[PDB]
Amino acid sequence: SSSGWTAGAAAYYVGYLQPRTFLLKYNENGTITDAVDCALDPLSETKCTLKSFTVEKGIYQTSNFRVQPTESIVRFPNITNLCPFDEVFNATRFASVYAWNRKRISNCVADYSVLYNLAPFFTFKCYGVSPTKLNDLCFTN
Amino acid sequence: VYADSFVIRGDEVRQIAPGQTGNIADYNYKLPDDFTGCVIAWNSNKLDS
Amino acid sequence: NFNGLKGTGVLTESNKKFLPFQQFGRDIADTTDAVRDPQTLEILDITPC
Amino acid sequence: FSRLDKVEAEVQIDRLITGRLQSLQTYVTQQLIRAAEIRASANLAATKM
Amino acid sequence: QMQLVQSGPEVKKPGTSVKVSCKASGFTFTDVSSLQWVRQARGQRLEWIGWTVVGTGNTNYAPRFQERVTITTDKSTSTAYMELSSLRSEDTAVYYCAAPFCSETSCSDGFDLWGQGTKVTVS
């Protein structure tokens, strides 16, 4: 009853999908009737290149040959000085427009997320570099 | 057509744009790189507060 | 004007067989040349003047 | 791609694809000219023989 | 370097209020870093006061210092404050804040950063 069960005969098959490029054939009625892969055999590869289901005798040029990278390496200076951004912005006095002061920032690690933190910095639009990609660049001054 | 409704802080409304990264676009709600449709956001400090 | 699909041409009844999940047709130039009228579901045909 | 986001990077990248795609077309065209005057000289040496 | 600095010693009259704060240099408290406060007298052992989580904001206090001490955290400068009232003679001791380094992913199960403490006295 509630424990155990008897069933009939059956079989089921499981396969996994994979990114592939195919070439499909539509007949006059609008239904797919045949298909050829493009990464199974060199013959299928040249069939896929020529856009035909049959190829004539000869020599054919197909896709190129390249070697893929194995590991990724990044080299950056090791300074970690946390550039003094707060001094410029949290100052208690700014000079007049005709005598604007210029401060120089160098030899430190610059984080622009703390800039992004405060809400009143509403007008933040940039010309040569996108404002959301400042953390992956190195600047000379 | 389908609509998503939620209430967030006023500061983080700018992170709902596609491609933006931050606190709310990483762990709570993310939009795909290609997007069709658009968003609406109006201040409501009289109901929830 | 078929559901926002604008164009120009003469329309004739066609004998194509559209599967239930299909609505539009296409050619080698990727331009619509067969539609189903919404209200009444006959299959039309589009050719330029 | 390492200095601009996706929304104005396509304006710059397209300006460079068509530029480089036009220097290849120019190179191919000159070869068609040159190959048609070497052939006019290979039909003269085939007659002298 | 990445390190935690502490304020200086001070003398405060009894029956008043005392504020203590310790700073961080080249080090941010992000959302996972936590810190505790301890007190060391002269020729005595160590007694734990409380530790708070920067992210959630949960605070814990010793039962005997339930009202005496209040601990608060600050994200803008990434620091910790204590407020105490009506200090007694036994409070003349050195106060330390200790935290483990932690960067948004994971961190050690022990407190390895330390300050040098503030020597607070009552006269």
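So for chain A, numbering is Swiss-Prot's, and the shown residues are 254-394, in order.
Just so it is clear, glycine is given a Cβ too, placed from its N, Cα and C backbone atoms.
Residue density at A:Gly257 (variant position): 5 other Cβ atoms are found within 10 A of its Cβ, drawing on all protein chains shown. For A:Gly257 to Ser, Swiss-Prot lists a natural variant annotated as follows: In strain: Omicron/BA.2.75.
Here A:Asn331 (mutagenesis position) comes close to no residue that lies at least six apart in sequence on the same chain with a C-beta under 8 angstroms from its C-beta. A:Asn331 (mutagenesis position) carries neither a helix nor a strand DSSP state and counts as coil. While the structure shown retains the original residue, Swiss-Prot records the mutagenesis experiment A:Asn331 to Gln with this note: Reduced viral infectivity.
Among the mutagenesis experiments that Swiss-Prot reports, A:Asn343 to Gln is described with the note: Reduced viral infectivity. Counting Cβ atoms from all protein chains shown, A:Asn343 (mutagenesis position) has 9 others lying within 10 Å of its own Cβ. Mapped onto three states, the DSSP output places A:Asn343 (mutagenesis position) in coil.
Among the natural variants in Swiss-Prot, A:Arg346 to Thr has the note: In strain: Omicron/BQ.1.1, Omicron/XBB.1.5, Omicron/EG.5.1. The residue drawn here is the original one. For A:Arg346 (variant position), no same-chain residue lying six or more positions away in sequence has a CB closer than 8 A to its CB.
For the naturally occurring variant A:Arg346 to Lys, Swiss-Prot gives the following note: In strain: Mu/B.1.621.
For the natural variant A:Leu368 to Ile, the note given in Swiss-Prot is In strain: Omicron/XBB.1.5, Omicron/EG.5.1. Cβ neighbour count for A:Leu368 (variant position) (all protein chains, 10 Å cutoff from its Cβ): 15.
The annotation that Swiss-Prot gives for the naturally occurring variant A:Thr376 to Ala reads: In strain: Omicron/BA.2, Omicron/BA.2.12.1, Omicron/BA.4, Omicron/BA.5, Omicron/BQ.1.1, Omicron/XBB.1.5, Omicron/EG.5.1. The Cβ neighbour count for A:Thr376 (variant position), using a 10 Å radius over every protein chain in view, is 5. Under DSSP, A:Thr376 (variant position) is assigned to coil, being neither helix nor strand in the three-state scheme.
Looking at A:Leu368 (variant position) and A:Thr376 (variant position), their Cα atoms lie 12 Å from each other. Under 8 angstroms separates no C-beta among the recorded positions A:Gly257, A:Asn331, A:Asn343, A:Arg346, A:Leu368, A:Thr376 from a C-beta of chain B.
Put simply, A:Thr376 (variant position) is 70 Å from A:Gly257 (variant position) when counted between their Cα atoms.
Rounded to a whole number, the distance between the Cα atoms of A:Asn343 (mutagenesis position) and A:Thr376 (variant position) is 17 Å.
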